[PDB]
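Here's the structure we're looking at; comments come further down.
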Amino acid sequence: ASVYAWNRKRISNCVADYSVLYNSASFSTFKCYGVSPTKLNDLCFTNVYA
Amino acid sequence: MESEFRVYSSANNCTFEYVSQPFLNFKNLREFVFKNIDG
Ligand SMILES: *[C@@H]1O[C@H](CO)[C@@H](O)[C@H](O)[C@H]1NC(C)=O
């Protein structure tokens, strides 16, 4: 989508594997604010907004 | 033939969807218990 009309997808009721994203070499920026990438794969959240 | 669904008119903001296997003189007796505890 365009940045003015950015797409928001709500992610619920599944298992989110963050190590697949973190260990990928295809991403230039993976800057996390407020949480560290190492403990993302352990913690649990109510909803994820993408 | 089932060809009439009139239960709703709209669906705006969904939080949870779950599709499962079917649960189902009077011949069948179906007992259900529904509880709302801690969400
Ligand atoms: C719920 O739906 C209405 C209209 O469909 C929308 O304006 C509102 O932002 C929605 N709220 C959420 C939390 O999705």
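Throughout, chain A uses Swiss-Prot numbering, with the displayed residues spanning 348-397 in order.
Each residue, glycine too, has its Cβ placed from N, Cα and C.
Under its natural variant annotations, Swiss-Prot gives A:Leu368 to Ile the following note: In strain: Omicron/XBB.1.5, Omicron/EG.5.1. Here Swiss-Prot describes A:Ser371 to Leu as a natural variant; the accompanying note says: In strain: Omicron/BA.1. Quoted from Swiss-Prot, the note attached to the natural variant A:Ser371 to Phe states: In strain: Omicron/BA.2, Omicron/BA.2.12.1, Omicron/BA.2.75, Omicron/BA.4, Omicron/BA.5, Omicron/BQ.1.1, Omicron/XBB.1.5, Omicron/EG.5.1. Quoted from Swiss-Prot, the note attached to the natural variant A:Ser373 to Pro states: In strain: Omicron/BA.1, Omicron/BA.2, Omicron/BA.2.12.1, Omicron/BA.2.75, Omicron/BA.4, Omicron/BA.5, Omicron/BQ.1.1, Omicron/XBB.1.5, Omicron/EG.5.1. For the natural variant A:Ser375 to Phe, the note given by Swiss-Prot reads: In strain: Omicron/BA.1, Omicron/BA.2, Omicron/BA.2.12.1, Omicron/BA.2.75, Omicron/BA.4, Omicron/BA.5, Omicron/BQ.1.1, Omicron/XBB.1.5, Omicron/EG.5.1. In Swiss-Prot, the entry for natural variant A:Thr376 to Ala states: In strain: Omicron/BA.2, Omicron/BA.2.12.1, Omicron/BA.4, Omicron/BA.5, Omicron/BQ.1.1, Omicron/XBB.1.5, Omicron/EG.5.1. The structure shown retains the original residue.
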Listed variant positions (A:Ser371, A:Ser373, A:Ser375, A:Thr376), ranked by Cβ neighbours within 10 Å, top entry: A:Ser371
Rounded Cα separation (Å) that holds between A:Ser375 (variant position) and A:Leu368 (variant position): 12
Nonlocal neighbours by CB distance (under 8 Å) for A:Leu368 (variant position), same chain, sequence gap 6 or more: A:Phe374, A:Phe377
Where A:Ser373 (variant position) sits in the secondary structure, as DSSP reduces it to three classes: coil
